[PDB]
Protein chains: 2
Amino acid sequence: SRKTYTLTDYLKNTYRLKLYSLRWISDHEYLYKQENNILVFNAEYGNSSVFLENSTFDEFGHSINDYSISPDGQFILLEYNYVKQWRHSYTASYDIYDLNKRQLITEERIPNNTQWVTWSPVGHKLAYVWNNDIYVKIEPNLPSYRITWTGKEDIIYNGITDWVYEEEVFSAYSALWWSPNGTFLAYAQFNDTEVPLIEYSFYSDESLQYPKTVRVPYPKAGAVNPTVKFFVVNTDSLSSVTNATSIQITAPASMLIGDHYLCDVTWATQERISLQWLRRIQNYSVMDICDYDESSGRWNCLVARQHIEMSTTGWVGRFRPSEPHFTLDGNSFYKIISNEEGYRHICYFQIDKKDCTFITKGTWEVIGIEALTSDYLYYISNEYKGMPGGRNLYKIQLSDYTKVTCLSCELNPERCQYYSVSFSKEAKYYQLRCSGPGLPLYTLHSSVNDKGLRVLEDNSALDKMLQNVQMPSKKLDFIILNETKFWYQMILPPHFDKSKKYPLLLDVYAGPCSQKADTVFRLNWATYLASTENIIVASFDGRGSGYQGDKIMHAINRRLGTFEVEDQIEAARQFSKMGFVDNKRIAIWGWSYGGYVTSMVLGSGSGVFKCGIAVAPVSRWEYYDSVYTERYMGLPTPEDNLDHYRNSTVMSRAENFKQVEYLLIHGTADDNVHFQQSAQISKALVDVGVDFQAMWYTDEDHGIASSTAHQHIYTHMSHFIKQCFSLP
Amino acid sequence: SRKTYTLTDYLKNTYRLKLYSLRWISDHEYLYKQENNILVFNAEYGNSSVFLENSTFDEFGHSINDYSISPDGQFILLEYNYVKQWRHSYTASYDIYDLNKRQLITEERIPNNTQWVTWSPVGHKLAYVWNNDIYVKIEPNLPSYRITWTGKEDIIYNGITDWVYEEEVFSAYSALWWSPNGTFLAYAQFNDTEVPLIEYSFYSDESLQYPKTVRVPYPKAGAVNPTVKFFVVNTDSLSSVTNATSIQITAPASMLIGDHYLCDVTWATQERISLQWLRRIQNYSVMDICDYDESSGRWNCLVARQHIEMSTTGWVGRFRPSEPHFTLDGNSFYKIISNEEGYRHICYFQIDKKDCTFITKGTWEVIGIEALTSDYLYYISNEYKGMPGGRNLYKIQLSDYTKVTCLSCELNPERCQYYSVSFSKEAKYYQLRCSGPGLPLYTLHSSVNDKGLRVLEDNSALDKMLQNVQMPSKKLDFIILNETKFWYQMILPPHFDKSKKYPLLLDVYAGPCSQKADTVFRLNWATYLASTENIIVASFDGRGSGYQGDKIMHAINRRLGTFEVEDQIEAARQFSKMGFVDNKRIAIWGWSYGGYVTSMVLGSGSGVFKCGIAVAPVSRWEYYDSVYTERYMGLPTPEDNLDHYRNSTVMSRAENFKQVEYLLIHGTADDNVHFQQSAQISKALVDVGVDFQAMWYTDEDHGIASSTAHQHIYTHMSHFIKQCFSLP
Ligand SMILES: Cc1cc2ncc(C(=O)NCC(C)(C)NCC(=O)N3CCC[C@H]3C#N)cn2n1
Ligand SMILES: Cc1cc2ncc(C(=O)NCC(C)(C)NCC(=O)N3CCC[C@H]3C#N)cn2n1
Ligand SMILES: CC(=O)N[C@@H]1[C@@H](O)[C@H](O)[C@@H](CO)O[C@H]1O
Ligand SMILES: *[C@@H]1O[C@H](CO)[C@@H](O)[C@H](O)[C@H]1NC(C)=O
Ligand SMILES: *[C@@H]1O[C@H](CO)[C@@H](O)[C@H](O)[C@H]1NC(C)=O
Ligand SMILES: *[C@@H]1O[C@H](CO)[C@@H](O)[C@H](O)[C@H]1NC(C)=O
Ligand SMILES: *[C@@H]1O[C@H](CO)[C@@H](O)[C@H](O)[C@H]1NC(C)=O
Ligand SMILES: *[C@@H]1O[C@H](CO)[C@@H](O)[C@H](O)[C@H]1NC(C)=O
Ligand SMILES: *[C@@H]1O[C@H](CO)[C@@H](O)[C@H](O)[C@H]1NC(C)=O
Ligand SMILES: *[C@@H]1O[C@H](CO)[C@@H](O)[C@H](O)[C@H]1NC(C)=O
Ligand SMILES: *[C@@H]1O[C@H](CO)[C@@H](O)[C@H](O)[C@H]1NC(C)=O
Ligand SMILES: *[C@@H]1O[C@H](CO)[C@@H](O)[C@H](O)[C@H]1NC(C)=O
Ligand SMILES: *[C@@H]1O[C@H](CO)[C@@H](O)[C@H](O)[C@H]1NC(C)=O
Ligand SMILES: *[C@@H]1O[C@H](CO)[C@@H](O)[C@H](O)[C@H]1NC(C)=O
Ligand SMILES: *[C@@H]1O[C@H](CO)[C@@H](O)[C@H](O)[C@H]1NC(C)=O
């Protein structure tokens, strides 16, 4: 066809995927960003109208980052001056705008540097965090009622997470949860007094004469963790001339014996809070159901209705214990739980009753409970066809658990095998979101019929463009390594010939609960390596991987660095048993956990790999964070699992790296997997005679995310792959 | 047959130069280590006696780092437990041993972690620094007096230097100076209170979980400097119940007007100190000459005894104002001053007189004054043959300044063109120390007659070893740019011929006062590049270089990054004009200042250089230290020289590096030229799109000089020059 997908197209984004990201604002209405105008669309009858003329700029002159409308409709927040912190955390400035008047509130403004803002779910109350303390505005033009006073930089956090709870427990900076009608404000406080700092240099722009040492409370494996308290405040009874009153609700006594984590907060009703707790050995978990009591102000959590969850073989959850989806009445909930057969399935709990009824079953897993109605529960799963790498929407009839209906399986079954869903409020309308194996398809539905109303974006211009390109295909299949299936994918070059020997990259992540063999569509680096340079970029899911039952996933418990690494050698070995793969040209690469896994493969002495690349790798598990590492490994005490902590290091395999070419990459401002880890790889290689290639990225974080640095890292890695595979 | 000088032979140190490391202890005797038996030798007659046996000090329990015999012979310091700090500084443990008995001094011992130790010049007194304070010890067994109390880590340095005084002022961790007979002890005090810290990480062993942040008071260009005060204690009047009085000698009013340094301390007489100060703009210096009185104990410095040394065109000194050489009576002195013509020569000063009288002149420079008797002043110079990178010993009859006589020129004129000298006490004997261009040759001589007594070491065993190895030859010659001779050296391959086109490396330092073209013999990395791989390694001293007058040296004044860069490029243009060099295979490399000029050459755009390697380079003069930088640059203020601080960065040349292959190298614990400096080069290259090779070194300093990291850096660089020059 004359043309390929080049590296320049990946880095500059020539061939664009169009998304259809909408925010629901009611039970029937949503917002979309059509050009620079924000339109509201009525999802029943189809019609739309312009809500924001004046764009993305003009209301003060500032380029706006977000447009959060209050749920009653009367007000709007304009977010400006975004300053990224870590993965979810940021600071910004916040002007509140009156929509019934069309004018700015210059009375009692939210101060710049604000860490978090959230409207109450009803009305127009605000709660915001600023300087580690919570603030509450009853009206947006009236003074803030301050609510905590204990906040201090790097030490006490009220209403926002610390480093490790952000990245590793909640997946979020926020630690405010409102009651559904707006009355109570629940919040968690974190305490980082005795937690040790990672210290790293930051060089800044050229004019900064002395480097800044950036210092971050960060527990690594075995270290002193943070501590957690949990509170509730009533907002309707805040005194205008006295202090707020925050009633603590203490964690259950089976948690207070050790170090523990608060891992979930979901309000069941206006007067009921569900709270999951996790022991530091993350295989024992306790939910409290905590009702208010109007005669005392307090929160009682009767131990009878608390629900225990545990693991005798791994850890509770996929990363954390799963979220309960309550029924409206308060008195029951559904929750994803691993069953007796090993597989993760929906389970119905009744508030004062032990155990659960499994409402789903089989050799496959539920991914998430998406929406709960009077008569249906909607869920995504990988059930369809026996493929653990596809996603489809389902609905269980709650009066007859045998009446499950797939709502997305058959809509376009060759093009669309990987769905997600965004439901409106009360679940009246649902936007399906296909994302492979053909081009992303975005469609709107009503829940009454399951009939489709409109097609929101079909990716037509993306299609028409890509018919010029010699595009690669994806094989998706399995290999039976015992009796059990293990899944894989291959991006194969265009014009692929089974009687020709191609070079073979493994893309690797490989960590606990990962998935790399999937039906998703991607325009990435691997698309350039197959399209232009004729490399098969394959990828394997082995022992330790997710979405397939705990006999696969929990294979790696107390044993990181072993079977996820060894089955990746077996995957390359197996692909080279097939006769379209060159034996003399087999690279391996990953980022992060895959950087780690790549280095352990390179240092195993297998013979199979000529070269590899490790970007921002872990190298030794005592250098990475406590919450993640000890979830799988235990504690690095010799009463526990110190022997495997020490036996699983990249450093202790340094000797075998002279059999291989090696590129090591890392960002010097990595707040996540610190530059330490790569500094310890490189020193071990130096101390044993091996030669390798290195590349630091000055000031770049864990994602190596800057536009110039992203262009550079992939250009450098391309030249490494091409020299290794003998390509001009 | 014949083998070749390989990289393995360089690294493992196969062909070893024997030196002759003697140490004078009298006017007629020296000590020399043989087998860890230290022997004393008699100079005239040549006989020896074993003074310390190798088997003695096994019972001690430790491997000894140094021996230091007292000037009366009654004692010895045994230094052990060496722990390097910076270039000259260290911490140690010290036992004293009695040589009239044969036992250790058991009580009143020098503490552990002592920073510096020195005997008085006559006798057996001990001044030591520990915890930043001076302690005096009149007899080895008696309790130590405590001279100072103000000592404080990182802040107050009594009798030792802070960072910048160690590196750039004294070349020495020491800041004690005894009087010749031992009655007085003088000291500097540095005050680093407001000097900004520089911060960097230290990762340490694999077992260290959090990286430590090293912090060092370090004044960068323009930043607040340390201050200085100067003191003298009479150590024959220390009270056993009260503190020692320390009389402070104050600097001249013409130094106290702004910032300044104390740059030389020389005792002239038993009651006469010479002190030499330098303004922060280092083109003005004042020598005070301060006499004691027994009338009060004050030290009065007469202004009718001050001598001013200015510079009209650059800075005072080669690196600092030169050391004075007092005659015995103390009333007159000789020092190396720049004459009217710009060339450095010996000037005879008389104390009360203003002017000086030149004792030498010509088109060459005096390197050092090495001895002063009543009849002769002995000096090293480059006069011989017109060669600015040769060295020879001279003597200058003080009764007749035209009766100059070269003591070393004609000894072995083909083998020996680079000398140094060590005289005995009172200058009765001298060791000459030839360094090339043949194998090093060590000889002893008598001063009364200039008769050679013996050969001490001749490197006979190395010469036998090298007859079976194909060694490279060395050309040392000159080009003529703008009517001036500028010298170069070429290390030419074995069996070299005029007809082939050889690839050319260009080794560089290039800094102010440097000399990379000389007559000294070396077995180095360049010897392997010539021997095995057939690479001409070349070197050139352009403008800015020393030894050739101030018309060449002060060309670079205020102007670093300018003519020294231009002239390494023009030297490589010129070397291509000779027909034996491949102009598609020029490369460039240096270390430190040489990595700065490598970088400024590689980013010039000249077309000459295909590749190069900057190791631990400067990149911006505001990141390097104040004392060095501002010597040649002024202050980085817009009232001074800011504009040229900004024009002369590597970063502002980043876009042009797209034309050249590039390897940037740096060790992360470099306390001298910080890892900051390469980290801002790489940011600049990234933010502009240019690929480059990188290499870091975890915990290596400015030297990159561990056994493992020395093997690894030179192996990695060897790969880069081979693959650039297309060599297998
Ligand atoms: C699809 C899905 C669902 C889900 N639910 C939770 C998380 C989650 O908690 N993610 C945080 C995580 C990225 C694992 N933090 C650790 C981290 O960053 N690590 C670990 C070692 C290497 C390095 C990397 N990369 C991720 N998903 N994804
Ligand atoms: C021949 C000779 C004799 C001598 N006596 C003293 C000094 C001296 O004190 N020199 C300053 C020095 C120790 C090199 N510090 C500066 C330094 O290390 N720099 C400067 C920028 C790059 C980096 C390097 N390399 C130099 N000489 N030379
Ligand atoms: C910071 C803090 O709360 N420290 C408490 C202190 O108040 C108490 O007096 C002491 C002895 O009982 O115990 C500490 O843990
Ligand atoms: C849609 O049309 C009806 C009026 O017939 C009404 O709901 C509203 O004006 C329109 N809504 C939107 C979002 O455009
Ligand atoms: C911060 O708030 C101030 C009010 O103090 C406002 O004038 C300004 O626009 C805000 N943003 C910045 C970047 O200062
Ligand atoms: C934070 O925790 C430390 C113990 O790590 C304790 O001393 C301090 O009192 C706590 N502060 C608050 C506000 O809870
Ligand atoms: C509220 O209490 C805090 C102590 O937690 C105190 O510092 C503050 O003065 C009180 N505020 C008011 C308005 O009384
Ligand atoms: C919200 O529910 C609470 C809890 O019972 C009740 O106190 C309050 O009256 C309700 N408020 C609103 C606005 O509905
Ligand atoms: C949790 O894991 C540990 C470590 O493998 C094990 O000893 C313990 O029995 C497990 N189960 C519970 C409920 O603690
Ligand atoms: C050298 O020999 C003479 C004569 O025996 C002796 O007096 C002198 O001490 C000896 N010196 C040494 C260092 O052995
Ligand atoms: C210094 O301490 C070491 C122990 O590290 C000990 O062996 C030695 O005897 C001590 N030396 C002195 C002079 O106190
Ligand atoms: C050191 O200097 C600081 C000013 O930076 C001053 O406060 C202190 O007194 C001085 N200390 C000594 C021992 O001179
Ligand atoms: C000075 O000496 C007295 C004893 O006379 C002693 O107490 C004091 O420590 C010394 N001075 C200082 C500043 O330490
Ligand atoms: C050293 O010279 C000084 C100054 O003249 C005098 O006070 C002292 O007596 C002399 N000491 C010795 C040991 O010669
Ligand atoms: C020192 O250098 C400055 C800066 O170039 C120059 O203006 C001045 O004349 C010199 N000052 C002295 C005291 O020689």
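We number chain B the way Swiss-Prot does; in order, the residues shown are 39-766.
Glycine too: its Cβ is placed from the backbone N, Cα and C atoms.
Swiss-Prot annotations:
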- B:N92 to A: Does not inhibit dipeptidyl peptidase activity, interaction with ADA and homodimer formation (MUTAGEN)
- B:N150 to A: Does not inhibit dipeptidyl peptidase activity, interaction with ADA and homodimer formation (MUTAGEN)
- B:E205 to K: Inhibits dipeptidyl peptidase activity (MUTAGEN)
- B:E206 to L: Inhibits dipeptidyl peptidase activity (MUTAGEN)
- B:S630: active site, charge relay system (ACT_SITE)
- B:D708: active site, charge relay system (ACT_SITE)
- B:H740: active site, charge relay system (ACT_SITE)
- B:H750 to E: Inhibits strongly homodimerization, dipeptidyl peptidase activity, interaction with CARD11 and T-cell costimulation activity (MUTAGEN)
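Using a 10 angstroms CA-CA radius around B:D708 (active site, charge relay system), the recorded positions that qualify from B:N92, B:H740, B:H750 are B:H740. Listed recorded positions (B:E205, B:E206, B:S630, B:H740, B:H750) with a CB under 8 Å from any chain A CB: B:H750. Between the recorded positions B:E205, B:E206, B:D708, the minimum number of other C-beta atoms within 10 Å of a residue's C-beta occurs at B:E206.
Geometry remark: B:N150 (mutagenesis position) versus B:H750 (mutagenesis position), CA distance 35 Å. Cβ contacts within 10 Å of B:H740 (active site, charge relay system), excluding its own Cβ and spanning all protein chains shown: 20. Cα to Cα, B:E206 (mutagenesis position) and B:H740 (active site, charge relay system) are separated by 15 Å. Under DSSP, B:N92 (mutagenesis position) is assigned to coil, being neither helix nor strand in the three-state scheme. Restricting the recorded positions B:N92, B:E205, B:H740, B:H750 to those with a CA within 10 Å of the CA of B:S630 (active site, charge relay system) leaves B:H740, listed by sequence position.
Non-local contacts of B:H750 (mutagenesis position) by the CB criterion (under 8 A, 6+ apart in sequence, same chain) comprise B:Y735. Put plainly, the recorded positions B:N92, B:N150, B:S630 were compared by Cβ crowding within 10 Å, and the winner is B:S630. The CA atom of B:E205 (mutagenesis position) is located 12 Å away from the CA atom of B:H740 (active site, charge relay system).
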